[PDB]
Amino acid sequence: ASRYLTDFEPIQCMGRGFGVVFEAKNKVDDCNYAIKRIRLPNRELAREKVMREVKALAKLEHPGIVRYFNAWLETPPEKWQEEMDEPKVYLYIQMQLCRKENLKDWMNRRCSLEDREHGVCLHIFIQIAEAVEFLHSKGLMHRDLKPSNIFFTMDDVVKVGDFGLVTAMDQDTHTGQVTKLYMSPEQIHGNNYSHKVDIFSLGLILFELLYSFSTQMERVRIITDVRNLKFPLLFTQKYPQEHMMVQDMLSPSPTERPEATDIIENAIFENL
C-alpha cells in the first residue's frame, strides 16, 4: 500500500526541481504540506547524491530556510496508472506549504520600477543573504540560486527552498555541469569552484530585484551583459552603492567576491 495516499489526500498539483510537487493534506494532523516526489536514479551513487537534499534539510533550521518535516521511500506497483490521473524507487519529501507563486512569479507581476519598492527589494534580498550565510556557516553550497527557488510563506517570510543540488565543502574536485543564466563562470568553462558560486548568483538576483524586466528576451539580453559587468544606465545611476556591491559579487575571481556575512554587514541595509 502506497504511503503517500495512505497518509495524504492530494489537493492539487503545483509543478516542478527535478521531480513533481503536490499540495497534500495529512489525514492525521489535518493540515497541508508540499510533497516533492523524485523518481530515483540507479546504482546508489547517483542516489546518494539525490539523498544529499534530505540529509541537509533535516539538519537545517533557519527562518530563511524551508521547514522540513519528513522523507520516505516507496517502491510501488503501477503508480504509472495512478500518475496519469493526477526498479521504480520514489523519494517523497514532505515540506511546509508555501505560497503558490515564488520570487520569479513575484517579479513577473512587477514589471515597472514603481512596483519594486527599494525597501522591499533589499528586505527580501537580505533574508536570502542571511540564509546563504547560515548555509555556508554549516559548510554547504546551494549551487542553484535563482528567483524560482526562493519562496514565500503564508506569513510573507522569504525562504530559499530547493536543495536538490546541495553539497559540502572543505577548508573553503566537485561536479562541473550543475541553471542557465545564474551559473557562475567557474562552472561554465569547467573548473575548481567554491561556495563563492552562491555569491555570484546572489549578485544577479540583487540586480533582478532592483531592475524590472519586461520580456524574457530582454531579461536574457541584460542579464548576459550584467554577467560581463555591463550595466543599464538607469541601474548605475539610482543604485550606485548596490551597483558597487553587485560588481564585487560578480567578479570572475572567486576570492575577490565578498563573503555572505560581508554583504549583510554593508551599510545599505538599514531598518524596517
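Here Swiss-Prot sets the residue numbers for chain A, with the shown residues being 582-597, 599-668, 878-963, 978-983, 985-1078 in order.
According to its header, this structure was worked out by X-ray crystallography, 2.8 Å.
Placed from the backbone N, Cα and C atoms, the Cβ positions cover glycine too.
Per Swiss-Prot, the features are:
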MUTAGEN   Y615 to F  Decreased ability to phosphorylate EIF2S1/eIF-2-alpha in response to stress
MUTAGEN   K618 to A  Loss of protein kinase activity
ACT_SITE  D935  active site, proton acceptor
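A distance of 23 Å separates the Cα atom of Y615 (mutagenesis position) from that of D935 (active site, proton acceptor). Distance between the Cα atoms of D963 and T978, which bracket 14 unmodelled residues, is 13 Å.
When secondary structure is read from DSSP and collapsed to three states, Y615 (mutagenesis position) falls in the strand class. Under DSSP, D935 (active site, proton acceptor) is assigned to coil, being neither helix nor strand in the three-state scheme. The most densely surrounded of the mutagenesis positions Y615, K618 is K618 (count of other Cβ atoms within 10 A of its Cβ). For the residue listed as 'active site, proton acceptor', other Cβ atoms within 10 Å of its Cβ number 21.
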